[PDB]
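Working notes, beginning with the structure itself.
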Amino acid sequence: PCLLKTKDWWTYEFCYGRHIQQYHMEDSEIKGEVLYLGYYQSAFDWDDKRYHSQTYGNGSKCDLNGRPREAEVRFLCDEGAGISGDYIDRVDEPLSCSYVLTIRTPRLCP
Ligand SMILES: OC[C@H]1O[C@H](OC[C@H]2O[C@H](OC[C@H]3O[C@@H](O)[C@@H](O)[C@@H](O)[C@@H]3O)[C@@H](O)[C@@H](O)[C@@H]2O)[C@@H](O)[C@@H](O)[C@@H]1O
C-alpha cells in the first residue's frame, strides 16, 4: 500500500516498485492533473550493514525543458524508532523535474 505525504501544494504518493506520483488535494479528492515523478526502473539491495536504493524514470514531461521527470529514492533508518512503519520523509528537487525522495524505515536501522 502506497505511502503519502503532503508538502505545500503537492501530495506525494510512493508505490514501491511501481511509480511515484505528485498531485493536489482539495478536501480529500485529487483536484486535476496527476503527475508522475517516474515509473519504477531499478533497485539495489545490500544486507548483512544495510543499504537500499531505487530509481524511477520517464515521468511526466517537464514544461521547463520537455524532459521526462526522474526520481531516485534513498532509504534511511527511522531514527524516531517509530511504530507506524515506513514514511516519506523529504522530497528534494535538486534540478528542475529531477527528484530525490527520502524514505525512513525501521528496516534500515543498524
Ligand atoms: O514546472 C516544474 C514544476 O512543475 C510542478 O510544479 C508546478 C507548480 O506547482 C505549484 O503551483 C501549482 C498550483 O499552485 C497553487 O498555489 C495555485 O496557484 C494553483 O492554481 C496551481 O495549480 C507550486 O508548487 C509552484 O511553485 C510550481 O511551480 C511540479 O512538478 C514541480 O516539482 C516542478 O518543479
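So for chain A, numbering is Swiss-Prot's, and the shown residues are 109-156, 168-229, in order.
The backbone N, Cα and C atoms fix where each Cβ goes, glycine too.
The following features are taken from Swiss-Prot:
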type	residues	note
BINDING	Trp117, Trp118, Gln130, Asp182, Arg188, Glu212, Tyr218	mannooligosaccharide derivative binding site
MUTAGEN	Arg188 to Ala	Loss of glycan-binding activity and partial inhibition of ERAD of the misfolded glycoprotein NHK. Reduced interaction with SEL1L not confirmed in
In the chain carrying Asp182 (mannooligosaccharide derivative binding site), residues 6 or more apart in sequence that have Cβ under 8 angstroms from it: none
Nearest-integer angstrom distance between the alpha carbons (Cα) of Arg188 (mutagenesis position) and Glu212 (mannooligosaccharide derivative binding site): 11
Gap of 11 residues [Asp156 to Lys168], endpoint C-alpha distance in angstrom: 5
Helix, strand or coil at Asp182 (mannooligosaccharide derivative binding site) [DSSP, three-state]: coil
Densest Cβ neighbourhood among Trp117, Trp118, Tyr218 (binding-site residues), 10 Å radius: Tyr218
Other C-beta atoms that fall within 10 angstroms of the C-beta of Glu212 (mannooligosaccharide derivative binding site): 13
